[PDB]
Amino acid sequence: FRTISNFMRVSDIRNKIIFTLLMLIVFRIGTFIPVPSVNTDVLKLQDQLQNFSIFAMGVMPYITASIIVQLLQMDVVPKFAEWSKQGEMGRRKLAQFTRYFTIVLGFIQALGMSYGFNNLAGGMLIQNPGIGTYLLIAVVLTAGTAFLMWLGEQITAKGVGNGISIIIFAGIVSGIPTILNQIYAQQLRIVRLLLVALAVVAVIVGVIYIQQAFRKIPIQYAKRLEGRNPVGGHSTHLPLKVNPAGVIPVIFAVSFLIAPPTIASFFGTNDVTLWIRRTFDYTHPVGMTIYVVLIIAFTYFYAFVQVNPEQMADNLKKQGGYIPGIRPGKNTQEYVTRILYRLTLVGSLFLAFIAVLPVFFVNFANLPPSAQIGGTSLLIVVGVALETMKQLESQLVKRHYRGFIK
Amino acid sequence: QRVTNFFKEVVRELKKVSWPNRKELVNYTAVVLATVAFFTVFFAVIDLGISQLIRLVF
Amino acid sequence: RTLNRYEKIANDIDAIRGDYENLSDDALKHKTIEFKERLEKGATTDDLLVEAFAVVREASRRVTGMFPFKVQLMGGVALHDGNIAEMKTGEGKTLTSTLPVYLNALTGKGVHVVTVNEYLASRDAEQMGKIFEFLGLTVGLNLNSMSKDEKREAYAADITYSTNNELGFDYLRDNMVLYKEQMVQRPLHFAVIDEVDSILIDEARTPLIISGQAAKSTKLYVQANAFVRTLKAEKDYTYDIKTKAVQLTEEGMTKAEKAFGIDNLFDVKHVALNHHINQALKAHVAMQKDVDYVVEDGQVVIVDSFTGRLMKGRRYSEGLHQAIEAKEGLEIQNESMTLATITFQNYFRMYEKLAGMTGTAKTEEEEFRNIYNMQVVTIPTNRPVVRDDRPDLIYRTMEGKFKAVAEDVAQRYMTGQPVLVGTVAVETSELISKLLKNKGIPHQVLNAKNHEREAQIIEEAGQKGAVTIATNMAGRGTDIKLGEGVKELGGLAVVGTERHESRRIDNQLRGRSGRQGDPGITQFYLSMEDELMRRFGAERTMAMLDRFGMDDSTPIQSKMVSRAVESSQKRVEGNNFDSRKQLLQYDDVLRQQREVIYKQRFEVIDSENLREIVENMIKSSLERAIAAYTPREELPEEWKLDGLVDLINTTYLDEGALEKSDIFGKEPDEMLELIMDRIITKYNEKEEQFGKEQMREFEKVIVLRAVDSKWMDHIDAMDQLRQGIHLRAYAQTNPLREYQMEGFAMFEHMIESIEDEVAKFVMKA
Amino acid sequence: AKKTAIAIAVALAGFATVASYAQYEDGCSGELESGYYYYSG
Ligand SMILES: Nc1ncnc2c1ncn2[C@@H]1O[C@H](COP(=O)(O)OP(=O)(O)O)[C@@H](O)[C@H]1O
Ligand code: BEF
Ligand SMILES: [Mg+2]
């Protein structure tokens, strides 16, 4: 290799890599803390009809709480709206609200997960002195979530950027060695694994070819007084991503598809309970069509929340930026939204395909028992890897200035 | 017809996206495969090390 | 950990005070030669701090009769250690400048002393010039009016008193020079910057820019201004009060397309007249006449935003000043284009050692440590202040506000104490002047057009019955000496008018009032419809302001507005802080590129043999040419070597000097060596054709013209990319990251254009 | 719309509170992404 060998010569980039990998070692030794005042081995002996530690909740409350805050920094709450319109001064106050709402939301969701655990285990995991043991479990999981936040802030401060995304990436790629030794104990021996590897590399290059794809709109400021070195096609534009929603609609469709099985499990055994379990099966086509249509509807919704044509057209009108032929007030909003109509259909069908990929992959491969290759974790791995490597390449291309004297 | 005209607009608009070319595509997939392979090896070594540490100290 | 160290060194200087008090005048003039011979022996500057400050502390008393305080010695040591020495506003911060500049001027290298404006530069320069030229050193002085010979004699002295704009413009006009002996400024050593919160905090945003001439266009401004003169104030254009940004409405766009006969205003064909409509609209309604400029003797002469003085040489950029001159029916001077650009941050990061002092710095100590690696030392006063900062009497309307200002100045004039009336703009100052005219008060206005009268007014404004109305010329650094019997009545009574954009700029007027332990009274009289509140006020307070009636004879007593005032000014100073932290990391790219291109241009200038460097430029150009015409992943049999020898015979050599049968199918580096052999033979033939004396001058003219022209063009393209780099965050990228990558890319294409064009012009003729 | 945004903001938080017991048979992680010059030279 050439690029990582150039990386391991620069002292700053090398120190950032050592710091990032050291904080991931800290993440793993925090992950390997069994029994936080909980059942000893009931999680191993009562799992099937699996990850449970101080990091069992993760930063998923931080993700969904920042989603709720991103929904509330609109015309719903005028206090959050004036925080968002009050410069870069009120964003810190909005992030403080995000932090405290995250703490209380994780404090609720850890108790909900504990109730689900001792309902699915029949309560035969540990005795309870009262509500204080569940409060202790909630304190432990909330402190673990805050410790993951502190590691993410350390990695986005002194490491290589995007520390929360690197923590999510490290939590994802730490289970694939267990997947590999389970599939090695499982093990057409080759000829089928070559087909699987070719399929995985084809899906990887499909995910690359969709995520690193921009539809750039030529923004021309009026401030060009003269020619004044006209290069031609100028390098200023508005790059719209093909799939602006990210991976959030997978989370929305999974949450809305597993919550009615949760309220069906709460009400006990019933005819409508068994019916809603069969119709929200997520493997049968009756539930799969519901999962796909929720993917498409919520990726249109969160794409319009993420790329917001009202605030985009207003910002282009205030800055002076226009599209050639398009007025800045409202024709710019209509033009951008009828471009985004056309882009997010492709983003919808791509993300629906990668969301329904693992069930077809397992059902037509049959060799791994529970290995989810596609889904959300593929997009997470691809995004974090590409963003970190672009960050390091930019940190070197800042350095390599040459001159003309020789 | 809304459906045919809309799909013609979609397939016409997909010709104006800055897609990656072949050398950037193979460089990106080499980056992704090398990163995921290095981290499988890295977390496997740390898994074996913490397993030995919890076997010894317990 | 440092304040007790400063006290220890101050007690050491006060201990050895008694040794230097009984010496002759020729002993202290010999003493600087003794210190310079001691520095020429192996002693550092830090080991001689105590003797140097004892000598200055005796010499300043010998000259002016005033004797330095131990607090001032603490400030002198804290300046010599290289970090910011905050002293309260009025405690003697020019004699604390007098102390370390002597010690750091003993080394032989120059010491610059920076200040905000030419009045403070002149005052400090004459007083400290008396002190230093009695003591032995030589003192320069730098102005806008001086020629380059007088500036070179000024910097050639040991100690230079100057402003910040002239240091930046001298640096930029020395990196635009043709000779090594024609440039002005010495290599930079040490800069005791005064009013650091003004220069490195308030004005760091704004860069100094030297621009060169351009061709003149005129037929757009007049037409655009003619068209804007006939627009309706809220139907046609929307003047945003907050960000001062103007846009035409859709009715205004229809009227523009109707008036100019065009089919679509927003297009690629009409970007020029779209720009002229935007700039004529900005010049009509965004900036007002006496608020933002001054019309003297047939030319628009702008006022500075921060010091309120009359910048008689500077011109607005992007064709705005021509739109102003077309608005007011003047003549349109020709438009210019940017030749060089620096910021004050990136300029004062080039000194070998910075040191500074101000009156208010603990607000910005964090940004000082994060940018300049300078920490703020807090220093006592040795006499407690008797100034009573009374709370601000917040009124309701502008008319009642100025009525109460006039009543306060009349009430304090009838008892016989001075009143200074702070302002921000200058038409507000003329308003207060003609308001105090028809009452019976002999006031004395201090405008942005009265600087000889600034000198006399500040001489005669601490007397028994003087009244001064000062816009910004007496709002920072200006001292007023109290006359006879005045401090028995209260001294200066600063009646401020507008709440400024910072607590620092607020507290500077309080510092005018109260100095050296003398009493003084300050009262801000601000409204609720001021420019500050009308721009950056909370919407709920502007809604709930209705409950106070209409009788504007008494100030508003409720605490809601007394919270909204501080909320609005903390909002505007947070917005300025965020705008600076956006400008810093976007100008670090051009900092890197500019230091590279200026260092290499200077080593082009002070070299005597440019033969190998011009040959290396030709080698790089030629290897890029053969690498562009001979691809490596493509088959080596099809290389279009006829096109290669056509490009070489057109650019470098003559017509029939190279063909395909000379070299064909060979390896490209040996082909490069053969064509460079032809280049070196032609170069030696030309060098013997008109002599090896004119050849180096000819190639130096070509190299310097190439560097200057392509650096001009690259500043313009870099600014055009910095305009729309923030739109890249709609793909969840990082705009700073993409800015750094694309800036490096066009910097490398700039260097390739430099090398190709200098190769073409050297081997052409 | 204004009713639509508050309806979605209620529904997402409510069903996330319901499905706090998550990952029954799968696994999901998620992610969130005026200047003037001086003349001459
Ligand atoms: N050591 C001293 N002894 C007596 N008077 C002094 C001494 N130092 C300063 N002063 C006087 O105190 C006043 C402080 O003014 P100045 O130094 O201009 O204030 P600032 O520190 O804001 O520049 C000056 O008039 C100066 O004459
Ligand atoms: F700090 Be002083 F009033 F210039
Ligand atoms: Mg001063």
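Numbers in chain C come straight from Swiss-Prot, and the residues shown are 14-778, in order.
Per the header of the entry, the method used was electron microscopy, 3.3 Å.
Just so it is clear, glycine is given a Cβ too, placed from its N, Cα and C backbone atoms.
The ATP binding site annotation in Swiss-Prot covers C:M79, C:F80, C:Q85, C:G103, C:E104, C:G105, C:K106, C:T107, C:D492, and the record cites experimental evidence as its basis. A mutagenesis experiment is reported in Swiss-Prot for this position, C:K101 to N, and the note states: Can restore growth of E.coli secA mutants. Here Swiss-Prot notes a mutagenesis experiment, C:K106 to N, with the remark: Loss of activity. Cannot complement E.coli secA mutants. Under its mutagenesis annotations, Swiss-Prot gives C:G587 to C the following note: Forms position 587-750 dimers upon oxidation in vitro; when associated with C-750. Does not form position 587-587 dimers (homodimers). For the mutagenesis result C:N588 to C, the note given in Swiss-Prot is Forms position 588-588 dimers upon oxidation in vitro (homodimers). Annotation of the mutagenesis experiment C:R750 to C in Swiss-Prot: Forms position 587-750 dimers upon oxidation in vitro; when associated with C-587. Also forms position 750-750 dimers (homodimers).
C:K101 (mutagenesis position) sits 11 Å from C:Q85 (ATP binding site), counting Cα to Cα. Remark: C:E104 (ATP binding site) has C:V84, C:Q85, C:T394, C:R528, C:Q529 as non-local neighbours, by Cβ distance under 8 Å and separation of at least 6 in sequence. Less than 8 angstroms from a Cβ of chain A: among the recorded positions C:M79, C:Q85, C:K101, C:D492, C:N588, that describes C:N588. Note on proximity: among C:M79, C:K106, C:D492, C:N588, the recorded positions of the record, the Cα nearest C:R750 (mutagenesis position) is that of C:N588. Site extent for ATP: the farthest pair of Cα atoms among C:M79, C:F80, C:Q85, C:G103, C:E104, C:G105, C:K106, C:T107, C:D492 sits 18 Å apart. A separation of roughly 30 Å, to the nearest angstrom, links the Cα atoms of C:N588 (mutagenesis position) and C:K106 (mutagenesis position). Less than 6 Å separates the Cβ from ligand 2 in the case of none of the recorded positions C:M79, C:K101, C:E104, C:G587, C:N588, C:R750. Calculated from their C-alpha atoms, the gap between C:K106 (mutagenesis position) and C:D492 (ATP binding site) amounts to 11 Å.
With a cut-off of 6 Å between Cβ and the nearest atom of ligand 3, the recorded positions C:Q85, C:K101, C:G587 reduce to an empty set. Close contacts with ligand 1, defined as a Cβ under 6 Å from any of its atoms, occur at C:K106, C:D492 among the recorded positions C:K101, C:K106, C:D492. It is 30 Å from the Cα atom of C:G587 (mutagenesis position) to that of C:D492 (ATP binding site). Highest local Cβ density among the recorded positions C:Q85, C:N588 belongs to C:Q85, counted as other Cβ atoms within 10 Å over all protein chains shown. Within its own chain, C:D492 (ATP binding site) has C:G103, C:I471, C:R525, C:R528 as residues 6 or more apart in sequence whose C-beta sits under 8 angstroms from its own. Residues near C:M79 (ATP binding site) in space but far in sequence (CB under 8 A, at least 6 apart, same chain), listed by position: C:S73, C:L108. In the three-state DSSP reading, C:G587 (mutagenesis position) counts as helix. All chains included, 19 other C-beta atoms sit within 10 angstroms of the C-beta of C:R750 (mutagenesis position).
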